[PDB]
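In what follows, a structure is listed as structure tokens, so that the remarks can point back to it.
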Amino acid sequence: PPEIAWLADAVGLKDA
Amino acid sequence: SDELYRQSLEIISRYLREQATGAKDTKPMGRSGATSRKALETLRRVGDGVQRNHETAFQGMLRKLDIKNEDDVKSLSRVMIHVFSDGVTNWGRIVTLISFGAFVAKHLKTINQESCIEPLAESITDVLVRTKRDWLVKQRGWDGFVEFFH
């Protein structure tokens with residue numbers, strides 16, 4: 001999801 | 001002599017064990033226990049909603065991190081400090097970070113690595129204070145956190 005993309009991008013999960 | 005770190009650790013650790021074990025922590029509060037108690041109550045409200053809202057996404061992040069021991073927690077600290085120094089600061093990100101910490105702490109309890117929970121709470125705190133100290137003191141610390149969410 002957009003609201004946590006900043007966190008999920010760092011982890012590598014692309015579809016947040 | 002770091003009060004902000006001390007109070008922040010006390011709050012974040014208690015939240016993480018509570019979420020991991022499913023039992024509240026009746027251990028008596030410290031110096032500013034009034035604020036810490038209400039901040040912990042606030043966390044139970046907003047932190048549980050974040051974890052519910054992003055359960056599938058939190059799981060996918062945890063699966064890519066592959067946290068099984070204390071050294072994997074250290075690799076998480078690297079990621080946390082990088083994104084919490086990107087120049088964007090608001091209360092929602094702080095809640096999300098602690099909420100994901102509670103998510104990870106639940107996983108550590110499931111895999112019988114409860115000894116890694118306290119190191120996890122300390123690392124989230126160290127990232128929080130090192131990167132957001134000046135902003136936090138401007139918001140009046142955990143008093144502002146309590147007031148912002150109710």
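We number each residue from 1, going along the chain as drawn.
Cβ from N, Cα, C; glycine included.
Record note (Swiss-Prot) on the mutagenesis of B:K24 to R (Swiss-Prot position 194): Reduced ubiquitination. There are 11 other Cβ atoms within 10 Å of the Cβ belonging to B:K24 (mutagenesis position). Under DSSP, B:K24 (mutagenesis position) is assigned to coil, being neither helix nor strand in the three-state scheme.
A C-beta separation below 8 Å, combined with a sequence spacing of at least six in one chain, links B:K27 (mutagenesis position) to B:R14. Among the sequence features in Swiss-Prot, the mutagenesis site B:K27 to R (Swiss-Prot position 197) is noted as follows: Reduced ubiquitination.
With a cut-off of 8 Å between CB atoms and residues at least 6 apart in sequence, the same chain places B:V146 near B:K38 (mutagenesis position), listed in sequence order. What Swiss-Prot says about the mutagenesis result for B:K38 to R (Swiss-Prot position 208) is this: No effect on ubiquitination.
Within the same chain, no residue at least six positions away from B:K64 (mutagenesis position) has a Cβ under 8 Å of its Cβ. For the published mutagenesis B:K64 to R (Swiss-Prot position 234), Swiss-Prot gives the following note: No effect on ubiquitination.
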DSSP state at B:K38 (mutagenesis position), helix/strand/coil: helix
Listed mutagenesis positions (B:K24, B:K27, B:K38) that sit near chain A [CB under 8 A]: none
